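Below is one structure, written out as structure tokens; the observations come after it.
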Amino acid sequence: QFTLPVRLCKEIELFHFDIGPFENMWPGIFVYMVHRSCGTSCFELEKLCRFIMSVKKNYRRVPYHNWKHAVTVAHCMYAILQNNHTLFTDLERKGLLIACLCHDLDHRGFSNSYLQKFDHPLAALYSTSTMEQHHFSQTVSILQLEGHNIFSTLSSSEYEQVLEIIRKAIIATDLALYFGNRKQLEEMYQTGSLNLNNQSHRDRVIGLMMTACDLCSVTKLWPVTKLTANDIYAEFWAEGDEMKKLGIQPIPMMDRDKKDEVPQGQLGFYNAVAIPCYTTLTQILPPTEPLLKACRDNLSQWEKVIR
Ligand SMILES: CC(C)(CO)n1c(=O)[nH]c2c3cccnc3n(-c3ccccc3)c(=O)c21
Ligand SMILES: [Mg+2]
Ligand SMILES: [Zn+2]
């Protein structure tokens, strides 16, 4: 039944768009993004709406890895897609927006390292990319619910094609995998061997897009960026608190007693992770340049905080 306001129509297209002040409209914002990416008949409205509300319900009340984070990541993907639409197939356009909304499904607010170290049942189930494999499992589980399968109308080979796009995209949100991925992609771009017709290459490009979307809070306007950083640190500190209880000293980043080091930690995160990510992405997809520009702007803001 929901209809989005006229001011948003043009603003939703921009990379720096902040979903933050529209909580009641987030399910409706996602529906709009889907119709603009693959048409009004791309998914049966009833199916799609059941799927979204179920996905929403399966995001816990954690400070950062919550419903808001899912819609934020999906919106960034929507902007990338819209600015490079002809470069992606209808099946990719569909799969990626769904993968972004589901990428942190049922996150408990603990890193893969925590679950591995403390031998959590989830780490026993999934050896590497612990949470990520759980997020893809949670996505399949939601699709398997009565009248949720938005992909039922696709052909047999086209169905396993989306589920494989989704699987690969969600796994690539494992930051530990990003570093190698970005390195292989930088090699291909420089040597001039990068070929989007090659499937293994497309998988890597998609992988980087997933990282770029996952970290997009660094591409918003400084007041939004700063407020998201508080949410991520509230989540890191809670994890550190748990480690302390179990007689383990957490790394500075997860220690609330080491709050003064946050600007220095951010500067390191932007120099080692965020800037290289958007630099490589801009080389492959030149219309994604505003993401790099906004990231550089926030990097200067963190330097100013240190100074
Ligand atoms: C991007 C964000 C949220 C900016 O506030 N951020 C930050 O400040 N430090 C970090 C950060 C620091 C260390 C490891 N991962 C981080 N990720 C992260 C977490 C899970 C999955 C993928 C990436 C962030 O998004 C982030
Ligand atoms: Mg994740
Ligand atoms: Zn995420």
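By Swiss-Prot numbering, chain A shows 727-1033, in order.
Just so you know, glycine gets a Cβ as well, placed from its N, Cα and C.
What Swiss-Prot lists as active site, proton donor is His791, and the listing cites similarity to another entry. A coil conformation is recorded for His791 (active site, proton donor) in the three-state DSSP classification, outside any helix or strand.
Sequence annotations record features per position, and here Swiss-Prot assigns 3',5'-cyclic GMP binding site to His791, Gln992. Annotation note: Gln992 (3',5'-cyclic GMP binding site) sits in a helical segment as assigned by DSSP. Neighbours of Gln992 (3',5'-cyclic GMP binding site), defined as other CB atoms within 10 A of its CB across all chains, total 25.
Marked as divalent metal cation 1 binding site by Swiss-Prot on the basis of experimental evidence: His795, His829, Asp830, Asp940. Taking the Cβ of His829 (divalent metal cation 1 binding site) as reference, residues of its chain lying under 8 Å away and at least six apart in sequence are, in sequence order, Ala796, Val799, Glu858, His861, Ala895, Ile896, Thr899, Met936, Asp940.
Record note (Swiss-Prot), mutagenesis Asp830 to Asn: Reduces activity 1000-fold. The unchanged residue is displayed. Its Cβ placed at the centre, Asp830 (mutagenesis position) has 25 other Cβ atoms within 10 Å.
In the three-state DSSP assignment, the secondary structure recorded for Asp830 (mutagenesis position) is coil. Among the sequence features in Swiss-Prot, the mutagenesis site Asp830 to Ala is noted as follows: Loss of activity and of zinc binding.
The annotation divalent metal cation 2 binding site is assigned in Swiss-Prot to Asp830.
Less than 6 Å separates the Cβ from ligand 1 in the case of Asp940, drawn from the recorded positions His795, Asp830, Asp940 in sequence order. Rounded to a whole number, the distance between the Cα atoms of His795 (divalent metal cation 1 binding site) and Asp830 (mutagenesis position) is 8 Å.
Of the recorded residues, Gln992 (3',5'-cyclic GMP binding site) and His791 (active site, proton donor) place their C-alpha atoms 18 Å from one another. Annotation for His795 (divalent metal cation 1 binding site): spatial neighbours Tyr785, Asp830, criterion Cβ-Cβ under 8 Å with sequence separation of six or more. Excluding the listed site residues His795, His829, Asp830, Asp940, the same chain places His791, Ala796, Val799, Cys826, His833, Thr899, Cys939 with Cβ atoms within 8 Å of the centre of the divalent metal cation 1 site Cβ atoms.
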